[PDB]
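Have a look at the structure below, then the notes.
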Amino acid sequence: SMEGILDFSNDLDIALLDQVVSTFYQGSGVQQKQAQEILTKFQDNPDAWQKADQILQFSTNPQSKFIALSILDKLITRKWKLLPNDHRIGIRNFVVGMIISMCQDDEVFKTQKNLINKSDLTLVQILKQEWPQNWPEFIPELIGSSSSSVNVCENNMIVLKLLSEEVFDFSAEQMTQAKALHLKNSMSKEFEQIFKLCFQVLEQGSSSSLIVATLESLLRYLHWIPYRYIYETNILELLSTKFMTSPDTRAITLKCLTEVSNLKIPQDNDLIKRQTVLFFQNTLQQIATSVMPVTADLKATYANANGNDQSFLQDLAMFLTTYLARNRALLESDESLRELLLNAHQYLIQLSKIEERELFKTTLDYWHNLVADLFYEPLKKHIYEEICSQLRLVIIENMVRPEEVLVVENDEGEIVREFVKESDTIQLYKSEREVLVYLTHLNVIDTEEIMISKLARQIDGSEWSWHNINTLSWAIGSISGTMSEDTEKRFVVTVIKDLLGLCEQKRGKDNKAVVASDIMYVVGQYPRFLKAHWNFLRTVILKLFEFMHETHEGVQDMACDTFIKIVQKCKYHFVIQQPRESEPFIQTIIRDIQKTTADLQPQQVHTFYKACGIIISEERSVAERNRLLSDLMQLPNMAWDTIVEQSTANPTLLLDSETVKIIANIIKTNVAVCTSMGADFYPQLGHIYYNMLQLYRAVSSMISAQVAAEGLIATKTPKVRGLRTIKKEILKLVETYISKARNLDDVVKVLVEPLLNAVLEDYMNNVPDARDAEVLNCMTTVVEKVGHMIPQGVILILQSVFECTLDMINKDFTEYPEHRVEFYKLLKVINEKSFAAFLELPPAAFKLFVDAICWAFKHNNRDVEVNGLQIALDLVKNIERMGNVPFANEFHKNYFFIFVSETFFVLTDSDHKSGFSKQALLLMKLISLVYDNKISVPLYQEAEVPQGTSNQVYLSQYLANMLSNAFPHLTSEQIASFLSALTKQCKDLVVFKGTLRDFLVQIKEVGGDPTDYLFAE
Amino acid sequence: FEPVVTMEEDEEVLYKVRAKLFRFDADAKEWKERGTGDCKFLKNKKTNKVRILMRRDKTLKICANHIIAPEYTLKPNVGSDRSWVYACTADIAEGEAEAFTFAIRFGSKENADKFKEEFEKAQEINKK
Amino acid sequence: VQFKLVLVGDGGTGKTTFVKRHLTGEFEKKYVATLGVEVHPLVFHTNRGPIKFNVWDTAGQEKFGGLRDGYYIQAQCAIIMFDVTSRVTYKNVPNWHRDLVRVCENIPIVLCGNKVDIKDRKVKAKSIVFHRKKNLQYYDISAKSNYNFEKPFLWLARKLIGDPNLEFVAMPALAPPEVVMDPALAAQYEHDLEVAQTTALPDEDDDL
Ligand SMILES: Nc1nc2c(ncn2[C@@H]2O[C@H](COP(=O)(O)OP(=O)(O)OP(=O)(O)O)[C@@H](O)[C@H]2O)c(=O)[nH]1
Ligand SMILES: *[C@@]1(C)C(=O)N(Nc2ccc(C(F)(F)F)c(Cl)n2)C(=O)[C@@H]1C
Ligand SMILES: [Cl-]
Ligand SMILES: [Mg+2]
């Protein structure tokens, strides 16, 4: 019964409409869902606009009228020029008339603001279509009618605001270059009259709501109007005094003044400088007297969140930061302006204490700007000494938890392991560090004194808390590298000493875990100190080893990361023999590696072995390195040798889930050490390589057997996931090694053949759901590093992976996402480095390759899409390089237009916005091929066009026809003009892109102006 | 001298463990997460009856509330060595008593085995 | 005590996935584009009593837009969603906000960068500044990892109730029915249990 309104053969029952509308907005459940579908279908009916005037006159529901105007909006924006001129006049008249009518009824004006704003916007859509060429007197009549009613005046400020927005702020995406310029120039030419009305209203204006609307319109004009309108009228005085005292105008005025501040004025003119100082002086004066004094506790005020206080403090911070970032030098020289400078910064100091992450970041950006300037700019830092000192306190007390500190307090008051990483916190930590590092450089004595005396108050317990020792610890760690080595020496010694004391003096697990994390963070941050103090370094490592036995899992984990972190920087001190030591410390570490790691989780053990690898690689004597490497790998090599005996005595021992874990961890261990040792890992890889690839085969068999016996479901079982983990880690190890290998001859002659034999056919001959995408990833690196040396190898790789993988990923865009991604990375590298492999493909398979490239384009997945467009660009360059030969001629004849049309398809369908640049580039390259006669044969058949016809003429003809059928609502001239411009601009990418953007606008409407494509010329 | 002007208090916590709860949607033939947080075995001090109560992290909304019935049986899921599946005939987490097939996965296999042991103990307590 | 909340943002940004997480606890991996809007009741329990959000989860894609700005009418709060792995989704935040504040002047609005769980982030933290001048609250979120997932609603509740110290609280938990037995037979149970056991749980590599 609601569906009545969908039947257009009858008159529209307005009362029924209003019921449907009410049911959607005010209703619920099934009725709401049904009503929504009906209204949607109503709205999208392309005749629905004819019912618009009817709904506006006769409806008793404002939402019904809103939806009527949405119907009109869609008509105006998309099909306006298609209407006969009667309907355009008619629609204009009843929109204009409804606005006037709604503004004259005071009660409707008050209560129907949504409906009037929607109406105003709808009018502005008409202005975009007919102003000013078919509406010269719109602006004069608007100014005239503004004195007639305070409601109409006010509503006119809304209209002008919306118009300024649509022309200056949001035109780039939504109009052609030519049309945007037309409308900017038109607004520009009539702005004088617009401004006088706006300034009149501001000077003499009574109605607070009219003032607000007028100021709101002014905010928009400040994005674009010339400086003179700002500094050669009295308007700065008005904004910075009058409109700051009344709180209803304060908000919008502050935003207006922010926009003015943001302009970079000519430096040479003293009068403009005086005015830029004065509006700032006035504004700060109104804040001190009408809002809050400089001493006000803005942290408390923001936390109370009365009325608009949070928003105002935000806008104040934006105003002060914007202004002072571009104009503080005007306040720095004149002694009479020093109070004003320091007060503005004092406000910022108070704002920076607000507990509100995103606001803090806004203020922190400003502080960075300032402290970076004081670091270089001569004779300036003395000015801000007291500000900077206060800031040191603010930052040291609001340091966020660095990545490296893995303990944190929960909602029960226990210190525990962190559940997850915080990336929001990560950038904030870095920003804090940067400012605090600068602040330290600007006064190293002040920074030390604050930190040391805060530390004293931790010891004696006056200020002791987890928060208080933590922020302090993190700040102390954060400033590493700011001090002299000797100050650092004394400083770090003091800090460690006192933190160790804290530790003794506190009892309980939670307490020990806090101070442990803090000491670990500090020492990790001061490698330079550790380098120069071997006895101390040794102690912390030995202590980290102790923590690897801690039952508190947070501390365990952190000891492992701190070990790696110290080792990344101090590794040299572990590899040489220190005085008083019998042997290099690496030797001591390796000997106890069993006892040291015995309580660690596998992945922590791997980290441990990786760390040892960092150290071992530091040894440049080949014999000693290989020996240390042999020594490090002793446990996993023993386990491995005993596994391979058992495993090759009978393939049944591998069924054992415990054995699968052991093997996985052995390979993972190998991967860990390979990761840090790279090319130096080769001997160890050589020890295991041939047996490892046999295990890869054996494990493959078990996986295939399982899938046969249990079904596809087997791939989800623990046993099969474990077997597959073994294959993944083997692939990862080979990838990791080959990615870093220096001796490529060994790779080709030793590693590659066995690897290809072990993995390629197994991938090819497994069911889709059992193929490891890591195979593809491995092969990508193989081709990357040695592709140029294994041409027959690369052919083998394509044969084995290309068609079966393509068939997995070419039914939809969703399934096998990892294969999808790795697949296009593989084709990319082959096409770069080993293009011959694609020439050796039979014609059918070369066609699948082209299909695969174009398929990639149509992905939204950025990983696939980006590689897709690259492959295409690279293929074209590959073909062009071959010069005038039969394969290149056949390629162009078979595939040039496919590439052109496919590129056009994704350019124009509004579903691939992300790849616009690379699409445009590919299309430009293709068109340039024809315009430089780099294609040697005709792209058309002999019968098809007159003999001797140039490829240039034929391409125009093809494209015109293609676009004509694809976009039948374009005129012939629109298409001719676009292609004429496009082909001319095929060496200037940014111009070409502009022409394409112009085209994407024009296809979204009817009657686009063909002359728009002359905008560059 | 004048100065300045959940329903779990009556229950004992036998067992607490971190976990992820799923419910099976038979229509879709897919498991769907119902909640992640602390799964607690709560023994009412008045009835001696033991229930599962599980709350989502941060929102604290109940994603499981049902007696650890004697008749329930924990079963393995084909995909996991750290999960149990079982039929529940009266869960009131989302209000009106409803039947669900639940699955519950833990951080480790030890946790899963511990849970099963505790679950069967609670079943015993519920029999008397 | 209910508030209309509109959720807007480019297609695929994770609006519907986010809402679903809040409704049922579930993580939906498939992308079924929303057609027009879907309205969902969503209740939270706070120390200031229960708050209900009528969530108008709108379509991001132009072709599935439906009523567009019509959905926002009388909205009392909103969330704007983008995807930190897709720069274009951020670039479009100003467009969504424009359309939203033209209909809804002066309402509390949260900007949300979804999918921070994904390693290769494209919209860097330093880049995300649009909210400052527009007085939007901002959060990094992940519907998948549940990172900060509660934060948008906690903040909106604080603004709408007008109490900055509002907390989510543990809803009471009635003693559940001790009378477990309903049908004597339970034939239906046995078929469901076998199917459920032999259907793998998703994401068996996650930490939980
Ligand atoms: N990795 C990750 N993926 C997510 C997250 N949130 C959503 N997704 C996925 O991204 C896709 C987004 O789907 P929806 O939530 O349907 O997107 P939408 O924003 O509702 O799209 P429209 O309805 O067209 O506006 C789905 O495949 C989700 O599984 C997240 O936090 N992390
Ligand atoms: C407590 C934090 C503490 O001080 N402990 N002793 C200790 C000794 C030496 C070191 C160091 F710094 F690494 F050399 C450290 Cl971190 N701690 C503890 O054992 C307590 C955890
Ligand atoms: Cl980032
Ligand atoms: Mg959706």
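Chain C residue numbers are taken from Swiss-Prot; in order, the displayed residues are 9-216.
Cβ coordinates come from backbone N, Cα and C, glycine included.
What Swiss-Prot records for this protein:
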- C:18-25, C:36-42, C:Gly68, C:122-125, C:150-152: GTP binding site (BINDING)
- C:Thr24 to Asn: Has low binding affinity for GTP and GDP. Decreases nuclear import of proteins and RNA. Stabilizes the interaction with RCC1. No effect on nuclear location during interphase. Loss of activity in triggering microtubule assembly at mitotic chromosomes (MUTAGEN)
- C:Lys37 to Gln: Mimics acetylation; enhances the nuclear export of RELA/p65 (MUTAGEN)
- C:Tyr39 to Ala: Abolishes steric hindrance that traps the essential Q-69 in an unreactive position, and causes slow GTP hydrolysis in wild-type. Loss of one hydrogen bond with the gamma phosphate group of bound GTP (MUTAGEN)
- C:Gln69 to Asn: Unable to hydrolyze GTP. Increases binding to BIRC5 and promotes exaggerated spindle formation (MUTAGEN)
- C:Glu70 to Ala: Strongly decreases the relase of bound GDP (MUTAGEN)
- C:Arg76 to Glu: Probable loss of interaction with NUTF2. Loss of transport to the nucleus (MUTAGEN)
- C:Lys134 to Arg: Loss of normal mitotic chromosome segregation and formation of sister chromatid bridges (MUTAGEN)
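Feature annotations (Swiss-Prot) mapped to structure.
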residue	record	Cβ neighbours (10 Å)
C:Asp18	GTP binding site	23
C:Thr21	GTP binding site	29
C:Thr24	mutagenesis position	23
C:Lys37	mutagenesis position	11
C:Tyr39	mutagenesis position	13
C:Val40	GTP binding site	7
C:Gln69	mutagenesis position	14
C:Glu70	mutagenesis position	12
C:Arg76	mutagenesis position	19
C:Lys134	mutagenesis position	11
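Among the recorded positions C:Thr24, C:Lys37, C:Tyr39, C:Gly68, C:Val124, C:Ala151, the residues whose Cβ lies under 6 Å from any atom of ligand 1 are, in sequence order, C:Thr24, C:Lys37, C:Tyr39, C:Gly68, C:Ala151.
For the pair C:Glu70 (mutagenesis position) and C:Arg76 (mutagenesis position), the Cα-Cα distance reads 9 Å.
Listed recorded positions near C:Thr24 (mutagenesis position): C:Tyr39, C:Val40 (candidates C:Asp18, C:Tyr39, C:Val40; Cα-Cα distance within 10 Å). Selection of the mutagenesis positions C:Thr24, C:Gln69, C:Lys134 by a Cβ distance under 6 Å from ligand 4 yields, in sequence order, C:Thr24. Within the same chain, residues at least six positions away from C:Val124 (GTP binding site) with a Cβ under 8 Å of its Cβ are C:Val92, C:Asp148, C:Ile149, C:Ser150, C:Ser153, C:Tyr155. For the pair C:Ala151 (GTP binding site) and C:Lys37 (mutagenesis position), the C-alpha distance works out to 11 angstrom. Here the CA atom of C:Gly68 (GTP binding site) lies 25 Å from the CA atom of C:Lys134 (mutagenesis position).
Among the binding-site residues listed (C:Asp18, C:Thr21, C:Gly68), C:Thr21 has its Cα nearest to the Cα of C:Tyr39 (mutagenesis position). Proximity to chain A, taken as a Cβ less than 8 Å from one of its Cβ atoms, holds for C:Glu70, C:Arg76, C:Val124 among the recorded positions C:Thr21, C:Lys37, C:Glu70, C:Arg76, C:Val124, C:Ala151.
Listed in sequence order, the residues of the same chain lying 6 or more apart from C:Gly68 (GTP binding site) and placing their CB within less than 8 Å of its CB are C:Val16, C:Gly17, C:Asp18, C:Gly19, C:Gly20, C:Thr21, C:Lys23, C:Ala41, C:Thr42.
Distance between Cα atoms for C:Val40 (GTP binding site) and C:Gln69 (mutagenesis position): 11 Å, as a whole number. Within 10 Å of the C-beta atom of C:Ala151 (GTP binding site) sit 24 other C-beta atoms, taking all shown protein chains into account. Looking at C:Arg76 (mutagenesis position) and C:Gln69 (mutagenesis position), their Cα atoms lie 10 Å from each other.
Taking the Cα atom of each, C:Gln69 (mutagenesis position) and C:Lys37 (mutagenesis position) are about 18 angstrom apart. In this structure, C:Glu70 (mutagenesis position) is part of a helix by DSSP.
DSSP assigns C:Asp18 (GTP binding site) to coil in the three-state reduction, outside any helix or strand.
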